[PDB]
Each structure stands twice: as structure tokens, then as C-alpha cells.
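To start, the structure under review is shown below, and the notes come after it.
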Amino acid sequence: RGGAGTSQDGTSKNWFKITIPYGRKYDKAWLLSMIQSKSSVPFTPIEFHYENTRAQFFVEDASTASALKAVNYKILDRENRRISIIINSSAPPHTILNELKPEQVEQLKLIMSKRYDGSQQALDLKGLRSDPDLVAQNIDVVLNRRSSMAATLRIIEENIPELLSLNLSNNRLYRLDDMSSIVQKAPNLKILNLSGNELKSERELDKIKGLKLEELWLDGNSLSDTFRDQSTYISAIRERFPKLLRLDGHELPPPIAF
């Protein structure tokens, strides 16, 4: 019965992840022998596995896991470097789990660099699906999904803290919640896009609102056939993005102070 880790969640279970930076540079048998010979207590590798250049295994007993953190910088390999143990709390064996793992990310950062420009900050991050490089690479970075879009923005934040544009059309993407943060990450972002995408309810622009968009786009989206004339469009849209100046490529009449 219930005492310290039952099949009924919210128990004294608690799962972890050991991830060893630069593991696959050693014998799955050696490395695991040492990360023991120095461990206060014995343990039990749960679903060990490599990933690019790392090795990472889960644990259960919160006590076990934590006695490995003391194995940190203890083992000392061939070339004479120090093994490094990164211990982190987490979900059980490959729980549902979504997102992109460290590699792909530090890999996505590349498509962008070769995409973002410093002449005009034009991060023509357009149609990423149908795109070479990542093309053929299991690289299913789908910006519509919070996950990608997430990192996708973390990089803009982390590397480009002055972006002035962000062509992002066509990328079959609907809910605009996820990229809600951009307002903080992409301040100077003046222009933007969402063109030929998939946005029915203009009520989305309400989310990404905070962008003083001295220019925008928004056609191709269902958001089209759901309005009166090009006037209800402008008049609506124009709200969230007042100082708006251009749109979908056509001329947009002057502002209107008071």
C-alpha cells in the first residue's frame, strides 16, 4: 500500500534525469562503473541512453539521484579531464514529453542566422517547413506548435535583442497564444507578418498586440472572408496596432490623431 511511491500520482515517487555532458566519449560500461565507485550509495540505471554526445539516465529514489550530484567532477578520465554530472528533477521514463532537445535547438539557431539579416534585421524566417538544410533531417520544427515557436523566440531574444522585422507567413499556424512573449523578446520589432498563414479569428492580434507595428501583413488567413469591406478590416485591425502604416501590400490611408 501507499508508503513511498505508488502508481497513484502525487506520491513519494519523484523522478529524475542524470544527463552526463560528454558521455558518449566513454564505455557505457566504464562510465557507469565509475559513476558508482564514487557514489555514496549503489543505484540502478533507468533507461540509459545516449543522445549525440551525451548519456543520460533516470532515477527514482530522491536519495539515490542526489548522491550522484556528489559524483560531480569526481571521476577523472583518460586525456585527464573531469567527468561532469548534471542532475535534474523530472518526469518518469520518457513521459509523453514534447519540445526540441538541446541539439536541434543549437541547430535551429543556424537556419535563422543564415536567415536573419543585419542590414535591416529582416528575419525572413518564412516558410520553415518547406525549407532545405533542415529539409531531410527529421527536423520537424513546426512553428505553429508552442514548443518550436518557443525556442524559436528564445533564440531571437537570446541573440537578436533588436529585431526589426519578422517575416513568418505561410507557416500553417493557428493559435497565436504561444508567441505571446515576443512583445518582450522582440521590442524594436517594428514590422511583422503572419501572412498566408491560418488565422481565422482576428481576435488573435489581441494576443501579440503589444507590438508598435509601423507596418504589418495578414492576408491569406481565414481572417479574410469574415469581414465587410477592406474598411472593416483596416478599421478593426488598426485598433490593436494604431500607428499602423501599411498592410498586406496595398496603400493604407494616413493616421488620425485628435
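The residues of chain A that appear here are 105-362 by Swiss-Prot count, in order.
Placed from the backbone N, Cα and C atoms, the Cβ positions cover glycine too.
Per Swiss-Prot, the features are:
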type	residues	note
MUTAGEN	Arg105 to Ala	Greatly reduces RNA binding and no effect on interaction with ALYREF/THOC4; when associated with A-71, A-78, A-81, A-82, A-89, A-91, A-97, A-98 and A-100
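Around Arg105 (mutagenesis position), taking its Cβ as the centre, 3 other Cβ atoms fall within 10 Å, counting all chains. DSSP classifies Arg105 (mutagenesis position) as coil under the three-state reduction.
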